[PDB]
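Report on the structure given below.
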Amino acid sequence: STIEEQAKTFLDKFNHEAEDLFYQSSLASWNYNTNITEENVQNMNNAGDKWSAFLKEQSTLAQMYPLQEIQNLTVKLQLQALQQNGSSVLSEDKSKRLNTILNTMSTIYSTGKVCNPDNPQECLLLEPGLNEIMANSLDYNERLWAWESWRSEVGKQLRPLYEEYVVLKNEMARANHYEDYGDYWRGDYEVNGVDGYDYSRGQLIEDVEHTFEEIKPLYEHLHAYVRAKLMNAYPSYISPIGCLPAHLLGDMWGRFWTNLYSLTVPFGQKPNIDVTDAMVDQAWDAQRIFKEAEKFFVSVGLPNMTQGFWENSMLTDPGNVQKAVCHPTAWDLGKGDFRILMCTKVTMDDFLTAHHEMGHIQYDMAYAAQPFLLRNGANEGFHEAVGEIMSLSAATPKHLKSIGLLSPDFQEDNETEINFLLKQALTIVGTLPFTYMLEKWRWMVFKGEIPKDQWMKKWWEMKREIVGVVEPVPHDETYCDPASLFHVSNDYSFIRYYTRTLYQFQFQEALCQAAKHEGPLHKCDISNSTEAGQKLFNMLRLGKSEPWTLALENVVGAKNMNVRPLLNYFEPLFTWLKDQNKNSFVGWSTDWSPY
Amino acid sequence: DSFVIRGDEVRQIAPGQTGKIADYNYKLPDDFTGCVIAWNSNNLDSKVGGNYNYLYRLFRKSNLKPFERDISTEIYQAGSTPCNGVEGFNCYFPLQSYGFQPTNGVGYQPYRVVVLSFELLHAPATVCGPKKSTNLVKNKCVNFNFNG
Ligand SMILES: *[C@@H]1O[C@H](CO)[C@@H](O[C@@H]2O[C@H](CO)[C@@H](O)[C@H](O)[C@H]2NC(C)=O)[C@H](O)[C@H]1NC(C)=O
Ligand SMILES: *[C@@H]1O[C@H](CO)[C@@H](O[C@@H]2O[C@H](CO)[C@@H](O)[C@H](O)[C@H]2NC(C)=O)[C@H](O)[C@H]1NC(C)=O
Ligand SMILES: *[C@@H]1O[C@H](CO)[C@@H](O)[C@H](O)[C@H]1NC(C)=O
Ligand SMILES: *[C@@H]1O[C@H](CO)[C@@H](O)[C@H](O)[C@H]1NC(C)=O
Ligand SMILES: *[C@@H]1O[C@H](CO)[C@@H](O)[C@H](O)[C@H]1NC(C)=O
Ligand SMILES: *[C@@H]1O[C@H](CO)[C@@H](O)[C@H](O)[C@H]1NC(C)=O
């Protein structure tokens, strides 16, 4: 008779119908990805349209239920997650215009070509040409030309599209009782109705700024070291006082500094830990890789894999007759079925990727004990963190020598340790200031603190002040440089990467402290630690039913994210960088420019 | 009592258990004397495209009594608004169909479960156990037992 009973009945009906509907949709998507043809695409499109129509109908039906009269936290969270009427509050014409803008931006970013000025008969594409030039090429002029072409041929075409997209998103957010679109994105981190575990929206920004201010010295030392190393390859291109150029960061946008490992290697006389030869001489295969991963996961304390996972997944390339996408993705069918789509080859990188995918599948099976609206992680960065902690624990030399890949007589030299720490730094922390700057710029452009005639101006100001990157040539208001990224041109959040970067180190420190292991954090192994496995499963079981702060306090002991694990993980690397930067000038100055 | 149930709810058919099936579909008494038998039937009750031939009562106004059937198809009135034999707001159908696909893992596969209920009354015992028989022996002092 009460509203709560009707809400529970509606939630049961939804968990009955939408479960099977999403299961059929995921089966269609799996048949399309594992078999590209003209019928699977139509089946997947029909399934997606039916699923979207069903979600719209269920949301319009649930909107007639008040949220203030519900006293159950689970029912309230499910109703809040179900009543998300984002793309339906605006007018039909405005919605069609926003969809057209999204589609044309996606087509411009994907189908974006640029031709050489001296060879008009052959043009260069993004993936084969631009990434190759920004990664494996060392010529200053070639990289500068490629960066300028990528920022001009695509950036200028997206200026009015982005100017209309930001306004449409702000209007949609104001229609959904939000302040701005950045506020709508931060609302995913908002949790209410629990005493002591509440988390506002500005508190997220405050915590991110505090963590960035605490991690600033390590990034400054790393940037100084990278600049000192790059001054050798570029004698008259980079100054020892100014910031690094934008097209000399090993990436099209300067996000990841992994490609700069060949130039910033601490000790080039000792090669990195590579077990590829030891893996190919022992007659390994993808099946053996997944078996060893399952053995590791069951030694940690997690259950085995389902029989369907072994009798239905495609762990190897089918061949040339059947076409499939070779992108590692974790598939959650919903009805107790879990598969992995990955063209797994014999490689240590593929080994870590398989461990990451198996950790994703383990998290899926862990939260599968909850309703459909709750079958998800506590936040948009928990899944990636749980995968990355396993990928890091599997890449330790102790685990490699215990499996059988690394020889037991191999000694642990500190030079290889410093090289591995520098690689991990360049691949993890190198994108944290860029992520923070991009997220703050998007938040301030959605809230309205940045005038329309100062977008790129303030963007470059922040990229030179906050980050150690300076633009080579001046770009006026027509070169929309920020819109040249995939996550910004396809309506995807970016703070999730910073959150998962914090969460992975927090989880690593927690599981290493619970494993009764002493020494460095990067050389910590949790393979035969059942206590850490149980403590992690206690958090993976909560899923989305409990707030993320409670899950954190259950897994690490704190209700707020901290950057101290990240600093403790690179403490020997921090000491080495401080010892190697005695004569170098730590920091950067915003007055220098390559103009 | 033979019926098909989902794998993740097999243990609900037991004395002193609750849930959705043990309350709205089939309930056993607390003093039930018998054996519960179940086996996997994924090779027969599952077909490609979805086997929607089996249904279950999801909504009901009250719990069922031990050994009681309910074949009613009345629309479950979940609210104060009277349902005029049609579905809608606070008007849901009580019977819902199962989704049986051959790619489902353990828990969602169909499990055929039968219930053998033993009843003892004042009537003479008609069903007993198979009485074993031994070989004969002659010219030896041996105890015997034929009928009584
Ligand atoms: C919200 O409703 C759920 C039911 O959907 C409650 O979960 C029940 O909790 C009790 C006590 O822990 C269990 O005995 C039941 O089996 C649970 N029902 C399930 C799992 O379906 C939950 O407790 C309610 N929330 C609050 C705060 O009372
Ligand atoms: C975790 O426990 C397993 C099982 O006890 C260990 O595997 C054994 O390691 C010893 C030491 O080299 C070998 O002699 C045994 O043959 C291994 N067992 C098997 C079945 O192969 C393992 O070393 C422990 N540590 C880790 C990190 O896995
Ligand atoms: C992939 O799809 C084609 C077209 O329907 C079909 O002929 C082929 O058998 C499929 N391959 C597999 C492995 O199912
Ligand atoms: C969207 O949902 C909110 C509550 O979640 C509601 O107030 C609003 O009216 C809905 N929009 C429309 C167009 O009905
Ligand atoms: C996983 O499988 C191994 C051997 O196949 C077995 O020893 C272990 O008990 C299993 N773990 C389970 C079922 O949780
Ligand atoms: C590595 O260890 C050796 C021997 O202990 C020492 O001489 C060397 O200075 C160490 N290097 C670093 C970077 O700590």
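Swiss-Prot numbering applies to chain A: residues 19-613, in that order.
This deposition comes from electron microscopy, 3.5 Å.
Any Cβ shown, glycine's included, is placed from N, Cα and C.
What Swiss-Prot records for A:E375 is active site, proton acceptor. Per Swiss-Prot, active site, proton donor is recorded for A:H505. Swiss-Prot lists A:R273, A:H345, A:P346, A:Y515 with the feature substrate binding site, giving a curator's inference as the kind of evidence. The feature domain 'Peptidase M2' is assigned by Swiss-Prot to A:19-607, with sequence analysis given as support. What Swiss-Prot notes for the published mutagenesis of A:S19 to P is this: Increases slightly the interaction with RBD domain of SARS-CoV-2 spike protein. According to Swiss-Prot, the mutagenesis experiment A:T27 to Y carries the annotation: Increases slightly the interaction with RBD domain of SARS-CoV-2 spike protein. In sACE2.v2.2; increases interaction with RBD domain of SARS-CoV-2 spike protein; when associated with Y-330 and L-386. Swiss-Prot lists A:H345 to A among its mutagenesis entries, and the accompanying note reads: Complete loss of enzyme activity. Listed in Swiss-Prot as a mutagenesis experiment, A:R518 to G is described as follows: Increases very slightly the interaction with RBD domain of SARS-CoV-2 spike protein.
What Swiss-Prot annotates, mapped onto the structure for a quick look.
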residue: A:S19; record: mutagenesis position; Cβ neighbours (10 Å): 8
residue: A:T27; record: mutagenesis position; Cβ neighbours (10 Å): 17
residue: A:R273; record: substrate binding site; Cβ neighbours (10 Å): 17
residue: A:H345; record: mutagenesis position; Cβ neighbours (10 Å): 9
residue: A:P346; record: substrate binding site; Cβ neighbours (10 Å): 16
residue: A:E375; record: active site, proton acceptor; Cβ neighbours (10 Å): 26
residue: A:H505; record: active site, proton donor; Cβ neighbours (10 Å): 15
residue: A:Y515; record: substrate binding site; Cβ neighbours (10 Å): 22
residue: A:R518; record: mutagenesis position; Cβ neighbours (10 Å): 20
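A straight line from the CA of A:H505 (active site, proton donor) to the CA of A:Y515 (substrate binding site) spans 11 Å. In this set, none of the recorded positions among A:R273, A:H345, A:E375, A:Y515, A:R518 has a C-beta falling under 8 Å from a C-beta of chain B. With A:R273, A:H345, A:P346, A:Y515 listed as the residues that bind substrate, the site has a largest C-alpha separation of 21 Å. Checking Cα-Cα distances from A:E375 (active site, proton acceptor) against the recorded positions (A:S19, A:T27, A:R273, A:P346, A:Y515) with a 10 Å cut-off leaves A:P346, in sequence order. According to its DSSP assignment, A:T27 (mutagenesis position) is helical.
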